[PDB]
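Working notes, beginning with the structure itself.
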Amino acid sequence: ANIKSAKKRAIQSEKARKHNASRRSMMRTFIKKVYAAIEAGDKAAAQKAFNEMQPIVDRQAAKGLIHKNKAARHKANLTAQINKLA
Amino acid sequence: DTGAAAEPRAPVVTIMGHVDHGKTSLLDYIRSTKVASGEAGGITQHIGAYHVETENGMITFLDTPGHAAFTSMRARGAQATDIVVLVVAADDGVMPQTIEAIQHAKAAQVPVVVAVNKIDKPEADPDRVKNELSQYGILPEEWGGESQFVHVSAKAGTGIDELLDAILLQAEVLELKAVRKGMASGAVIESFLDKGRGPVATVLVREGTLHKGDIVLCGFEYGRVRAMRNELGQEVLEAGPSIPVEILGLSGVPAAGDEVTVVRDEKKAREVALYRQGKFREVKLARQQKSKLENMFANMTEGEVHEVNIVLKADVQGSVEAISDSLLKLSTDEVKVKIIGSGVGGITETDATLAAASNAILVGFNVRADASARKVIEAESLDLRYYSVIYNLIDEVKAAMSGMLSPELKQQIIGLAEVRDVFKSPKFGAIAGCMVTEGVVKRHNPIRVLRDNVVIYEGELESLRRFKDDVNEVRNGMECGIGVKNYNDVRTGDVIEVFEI
Amino acid sequence: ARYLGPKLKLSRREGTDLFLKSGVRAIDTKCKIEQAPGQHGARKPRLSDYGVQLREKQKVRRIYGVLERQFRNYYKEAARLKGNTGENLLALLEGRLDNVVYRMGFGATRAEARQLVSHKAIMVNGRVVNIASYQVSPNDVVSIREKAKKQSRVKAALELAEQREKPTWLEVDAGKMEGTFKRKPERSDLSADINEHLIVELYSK
RNA sequence: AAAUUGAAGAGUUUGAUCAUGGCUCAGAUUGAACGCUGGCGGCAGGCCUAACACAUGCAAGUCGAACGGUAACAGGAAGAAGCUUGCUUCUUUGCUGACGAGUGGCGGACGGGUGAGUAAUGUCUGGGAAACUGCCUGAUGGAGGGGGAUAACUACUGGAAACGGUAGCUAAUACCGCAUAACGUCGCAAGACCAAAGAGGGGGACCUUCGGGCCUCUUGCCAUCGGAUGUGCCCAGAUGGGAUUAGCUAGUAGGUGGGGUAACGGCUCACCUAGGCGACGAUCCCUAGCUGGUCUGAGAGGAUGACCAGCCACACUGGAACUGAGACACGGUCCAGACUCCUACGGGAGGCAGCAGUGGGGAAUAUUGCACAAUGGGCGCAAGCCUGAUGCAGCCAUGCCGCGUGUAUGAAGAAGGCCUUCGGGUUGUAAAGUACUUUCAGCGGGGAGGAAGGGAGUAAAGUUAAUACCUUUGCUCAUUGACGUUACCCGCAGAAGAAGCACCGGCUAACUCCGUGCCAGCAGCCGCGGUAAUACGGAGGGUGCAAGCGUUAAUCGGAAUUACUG
């Protein structure tokens, strides 16, 4: 970049990018564990997995990695499905 | 120009000679640059001015190459400079280009000092130079003619101390007149065209003064100065009568050289600039009417009507006027060559269009092809050739001209045959029986029919036939037969001369 | 921006006195008043309908010292204004300062009055107005400023003025060299061999 | 009170006529150009062409009151001395006024440029419902206790440069756990789950580890529900032409369910139904940013979309997402393309449709200027710093408006020119002469306003333990204008420095002589030119405009000549 701060911003945005990427990848992992339990038909594994997932979709919302509404749908959606089976 | 203030200035010096006296070397060594032989051609084909700071005081140097082609540059460089230097070599002695520089020194009434270039070579002696140039009134030594000789190595870098001293003294002995503040005026060294910067000019200012807001008028061109550049220095705030500064912001590329005068307001200088254009345009149409009416006939009296056209755009303004004069020297009565639309720089759409209408070669001393220029040149059939030096150009234009010629002078004879006992044919109207006395007769080779040493008729054979064979070749002392179209009368005793081309 | 040439030519072309000289002289002893200027002045113009309209507009313009652009703009304003356009044109002309200065007798001619104005010799409401076309309003007081009061042109100008018909809508004190634009002149105040409707016709076609 | 209360026709077909019908003119208008000419000023306008390419400067920073900090300069200091004993120079130490480089915060999504693309994820009018929304704002509560890092820096090392490699080492309002957790999110509910950060100003007992504790106020941080502003989304109508384009469509149209977004939605995927669009113009092709408005017209219309303002779209070309409240980013990143610059040859760098400026194209369009003083934007508690936004200045008669280039007097009415039947007529009161004025330009002298604020003190209130500090409001003192030689006013000199352009046969205001002789030439239309040419060219005279005047280009008018009105 040409301007002093523009240079600095590219550096900061890359750091943030690697920070966000790391936390975001983690989060989707814990979401995916729940969908995987559901697809195997286990209430407990899927409830257990939902309980681990809950606090982290909530936290990443508070931290701006995602919006509150996204966290809610995930909880709403998974909760809907797990109940529909056991 | 009021107050009559008189201040000393740095003397402007020009150097002349036969090519190769290491005229450039003298400058580069003083400048501690050595740009010599770093450029295409190995010699200096351009003019430039460079000011250096050396004790005592200040001095600037200007140089022009000496060649048959640059008639104008050496003429203008002499009258502008207060002191002229003439380089001479003991090995070279005096040459017709050097004596040409002698006239420029005396006619411009400029005092002259000279230097012997080679003290290094053992076959080089000063006494030869002094005596042989003694015959000419210029360059006396200790005879009471006030002129002083200097002996320098020019390679060795040997003083020089004497030459420098003479130059300072020669400028010192004569009163140096200038003014620090007043109405600026001067002459233009060299002008060229740039793509980003725009049209520019290198200007020696006689009275030294300048400002970004001041309006400057060069020739029929006018405008406000946007920026100032001095040599390597990219920007200068102020410029004195001594040191030269490249001028920028003028409307268009001015003449190769002329008197430049600044004005208070631009509006007052607009009508004046347009006035000079009207006169230059009136004489342009005047010289156009004369040359066409001069023949006093609707066409040329003879067959020289065949001509070649050329299109030239050179980056520098100084060349187009100078080399064209040398380009008109190679002109001859047989083939006439003329320049059309000499440009200030580069290339353009209307220039490629100019070469499209009339077939011509598009050449430039130094040029690059524009993005819009490539599209036109690549599409229609044309020729784009750029040449670093003027010598490679002056040779090939001649080459173009030499080729244009179509002369058949024969032309060695292939065979000579005499015809006897004519026969009649329906197709060609006649068949002349022949006997070849010498050589071999061929089909498509041209023939010359002559009677009593004068040529009755001329042509090219259509049918060579012996008996019913109709062979394409007949040797000597073998009965042969011949007929041709458009030949009415066959008489015995005449001889037909066939010749290959 | 001003007509600077011979003046009686204008009167001679329009067929009438245009008051372009002081009036000290019978105009017929200064020029051949009843003959147009030029080689062919004696010739009569068998004059077209357009011609009579043109000459009438020229006449008024030449009386007031107004060139075409400004005068056309005067028509435009007269038209825009309420009431009869032809009469509005003459109100606007007659309200000009160079004009009013002339009518109070401070200048022998409108040309002289205009020079008085331009040369900062005239005040309006004790305030210096130096542009000729300044529109003067009811109750305004225009005066010769103190320094210009001893100019002999002005005394002579007031003498001649005293010998012209005296305009109703102006109250002039010759001693003080001040005067008051009481009201806009009516149509009936102004000469009756001006044909405004012709000028109105010229500018509507 | 007033505020669309407005409308013209002429020449030209014919021997002549009436009708038909086209061509042409008078008018307004212009971002104009060219030709001749050119004094001043105020206000405006100024690449319409190549969304062609761009050298150089400048156009986005700021905060030490978040943080480790010193390298510059500035003081200060135990202690070195300049020592001529209070003046001091340098060795030192961030002690502090400040501040390069660094982390961090907020801004680089605004301001400014352009109109390429787009006949619709556009615009205009009018409505909807499923949403987010930095800074500013109201409400109610938090602001507890910890942890591992890292740039800078240090050491070693690679590069021509750009910029790197190792290992050390350290701070925070950088970063992450843990606690706390509802009028929040999920859930019928029971329950389950989510955050944070300090930094400054001043200070009374009181005292220590002299750091501060503690007292107090300012400010920032977290949560939730609002306000305001901004933005996303959906529907209807309108918004160019072409059928010498009539059929178009597989995410296509809908349904179910999963996923997805801030949010509704074929947004996406699977499955199912077989629909959906179209002569009320789909599809395809050409062209084009839309509007307020602008020009013209009595109007209805016609033409149009510079300058100002609103919306959209773009940022070298094609594609992409990252950061962020906001971007798929005008001076950010990545890939590919076109192109250019640097290089020590191994490798690097850049994108003016920001402001100046350059080349190129063109009939044609400006200075590489001054200033943040004013308004407004970014950061900061502030002081202030930045701001080619903006305010101004330069250039061009490009346009609009104003003014000047003198005023008055001046006759047998001169000389000269021009016409003349040689009587005289005209140029012409024109000139000369005579008085007289002095705008503008020139030169000196003086001198508003655009300035509100901000700075020291002071006093009062609200604060509080407090007269501190903070903040508000009065007081005084000294100050802030790029323009600028400002506007404007006074003085001096003299008519002194300031008039050209087109036209004069009819249309059409303005007539004669000489030259030419179907030539040279004119010509908007008719039509002029072969011996009297008011039509060519010169002259005298005249007409119309006037710092302009003509010619060319261009829209509408007249044209009821696309006729809805008609």
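Quick note: numbers on chain B are straight from Swiss-Prot, i.e. 382-882, in order.
Every residue gets a Cβ built from N, Cα and C, even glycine.
Residues or ranges marked as domain 'tr-type G' by Swiss-Prot: B:389-558.
According to Swiss-Prot, the feature GTP binding site maps to B:398-405, B:444-448, B:498-501, an assignment based on similarity to another entry. Note: B:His448 (GTP binding site) has non-local neighbours B:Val400, B:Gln478, i.e. same-chain residues 6+ apart with C-beta under 8 A of its own C-beta.
As a natural variant entry, B:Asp409 to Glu appears in Swiss-Prot alongside the note: In strain: IQ489. A sphere of 10 angstroms centred on the C-beta of B:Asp409 (variant position) encloses 17 other C-beta atoms.
For the natural variant B:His432 to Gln, the note given in Swiss-Prot is In strain: ECOAU9326. Long-range Cβ contacts of B:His432 (variant position) within its own chain (separation 6+, distance under 8 Å): B:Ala391, B:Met439, B:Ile440, B:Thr441, B:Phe442, B:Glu612, B:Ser623, B:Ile624, B:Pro625.
Under its natural variant annotations, Swiss-Prot gives B:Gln490 to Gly the following note: In strain: ECOAU9302, ECOAU9306, ECOAU9307 and ECOAU9309. In the three-state DSSP classification, B:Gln490 (variant position) falls within coil.
Here Swiss-Prot notes a natural variant, B:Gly684 to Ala, with the remark: In strain: ECOAU9306. Mapped onto three states, the DSSP output places B:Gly684 (variant position) in coil. Under a cutoff of 8 A between CB atoms, and with a sequence separation of 6+ in the same chain, B:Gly684 (variant position) has no neighbours.
If you count neighbouring Cβ atoms within 10 Å for each of the recorded positions B:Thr445, B:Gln490, the highest count belongs to B:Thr445. Rounded to the nearest whole angstrom, the C-alpha distance between B:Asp401 (GTP binding site) and B:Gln490 (variant position) is 26. In three-state terms derived from DSSP, B:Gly398 (GTP binding site) belongs to neither a helical nor a strand segment and is classed as coil. Cβ neighbours within 10 Å of B:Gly398 (GTP binding site), excluding its own Cβ and spanning all shown chains: 26. Closest to B:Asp409 (variant position) by Cα-Cα distance, out of the binding-site residues B:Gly398, B:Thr445, B:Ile500, is B:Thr445.
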